[PDB]
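This report concerns only the one structure given below.
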Amino acid sequence: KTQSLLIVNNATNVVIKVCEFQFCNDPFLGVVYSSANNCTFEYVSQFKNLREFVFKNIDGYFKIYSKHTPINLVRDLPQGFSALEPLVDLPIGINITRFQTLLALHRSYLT
Amino acid sequence: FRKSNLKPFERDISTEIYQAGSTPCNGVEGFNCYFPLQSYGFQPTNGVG
Ligand SMILES: *[C@@H]1O[C@H](CO)[C@@H](O[C@@H]2O[C@H](CO)[C@@H](O)[C@H](O)[C@H]2NC(C)=O)[C@H](O)[C@H]1NC(C)=O
Ligand SMILES: *[C@@H]1O[C@H](CO)[C@@H](O)[C@H](O)[C@H]1NC(C)=O
Ligand SMILES: *[C@@H]1O[C@H](CO)[C@@H](O)[C@H](O)[C@H]1NC(C)=O
């Protein structure tokens, strides 16, 4: 009914679309889905791991900050300090009130 | 017709009915209810403005 954002990694590039999606109740990707109707913007670009992200939505822009580092601890968050560089400054121009994460699954229940 | 104002540089594309009363509107513009978009009148026989 209103416009949504979607960022999807396919293990070789980055897809960013602002099309009008009618979603599932649990969306995921089978090791897949994105609807399409009446859009404006589209973008294509390029445990012992730790990636950190910061999202902001101010003045019609969508700010993203990023940093990756090799952790070697068991189950917590580390203790030191590392600052996050800027990544992208997408001009999407929507209203964002909730969000939800997309994982890679097997059982292809598309609701 | 719009409920609240806009923020800078954000656009609104939503062709759904907006109620001007406590009574519900469900696709029909009957009970003190309108359509949120109505068009223009661009005629060559008009003045400036
Ligand atoms: C952005 O979306 C939110 C959520 O849909 C809107 O917040 C609603 O605002 C109305 C009044 O305009 C309230 O009656 C609702 O309770 C609000 N919902 C929530 C979940 O907070 C918000 O108005 C939208 N932004 C703009 C500029 O309209
Ligand atoms: C995402 O990766 C798959 C790999 O099979 C590729 O076929 C597909 O073209 C990629 N998506 C886009 C939008 O290019
Ligand atoms: C998107 O635009 C097409 C043609 O411009 C229109 O048929 C369709 O209803 C629009 N979808 C919306 C506004 O959700």
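Chain B uses Swiss-Prot numbers throughout; the residues present, in order, are 456-504.
So this one's electron microscopy, 2.9 Å, going by the header.
In case you wondered, yes, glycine gets a Cβ from its N, Cα and C as well.
What Swiss-Prot annotates here:
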- B:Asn460 to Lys: In strain: Omicron/BA.2.75, Omicron/BQ.1.1, Omicron/XBB.1.5, Omicron/EG.5.1 (VARIANT)
- B:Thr478 to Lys: In strain: Delta/B.1.617.2, Omicron/BA.1, Omicron/BA.2, Omicron/BA.2.12.1, Omicron/BA.2.75, Omicron/BA.4, Omicron/BA.5, Omicron/BQ.1.1, Omicron/XBB.1.5, Omicron/EG.5.1 (VARIANT)
- B:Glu484 to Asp: Increased replication in human TMEM106B overexpressing cells (MUTAGEN)
- B:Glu484 to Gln: In strain: Kappa/B.1.617.1 (VARIANT)
- B:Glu484 to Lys: In strain: Beta/B.1.351, Eta/B.1.525, Theta/P.3, Iota/B.1.526, B.1.1.318, Gamma/P.1, Zeta/P.2 and Mu/B.1.621; May enhance affinity to human ACE2 receptor (VARIANT)
- B:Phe486 to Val: In strain: Omicron/BA.4, Omicron/BA.5, Omicron/BQ.1.1 (VARIANT)
- B:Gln493 to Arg: In strain: Omicron/BA.1, Omicron/BA.2, Omicron/BA.2.12.1 (VARIANT)
- B:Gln498 to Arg: In strain: Omicron/BA.1, Omicron/BA.2, Omicron/BA.2.12.1, Omicron/BA.2.75, Omicron/BA.4, Omicron/BA.5, Omicron/BQ.1.1, Omicron/XBB.1.5, Omicron/EG.5.1 (VARIANT)
- B:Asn501 to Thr: In strain: 19B/501T (VARIANT)
- B:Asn501 to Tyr: Increased binding affinity to human ACE2 (MUTAGEN)
- B:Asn501 to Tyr: In strain: Alpha/B.1.1.7, Beta/B.1.351, Gamma/P.1, Theta/P.3, Mu/B.1.621, 19B/501Y, Omicron/BA.1, Omicron/BA.2, Omicron/BA.2.12.1, Omicron/BA.2.75, Omicron/BA.4, Omicron/BA.5, Omicron/BQ.1.1, Omicron/XBB.1.5, Omicron/EG.5.1; May enhance affinity to human ACE2 receptor (VARIANT)
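This view paints the features noted in Swiss-Prot onto the structure.
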residue	record	CB count, 10 Å
B:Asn460	variant position	5
B:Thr478	variant position	10
B:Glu484	mutagenesis position	11
B:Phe486	variant position	12
B:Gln493	variant position	7
B:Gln498	variant position	6
B:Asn501	variant position	8
Would you mind sorting out which of B:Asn460, B:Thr478, B:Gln493, B:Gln498, B:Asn501 (the variant positions) have a C-alpha within 10 A of the one on B:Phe486 (variant position)?
B:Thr478
Rounded to the nearest Å, what's the C-alpha distance separating B:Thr478 (variant position) and B:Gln493 (variant position)? Just drop the number here, would you?
22
Residue among recorded positions B:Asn460, B:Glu484, B:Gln493 with Cα closest to the Cα of B:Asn501 (variant position):
B:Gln493
Taking Cα atoms as reference points, which of the recorded positions B:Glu484, B:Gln493, B:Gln498 is nearest to B:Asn460 (variant position)?
B:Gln493
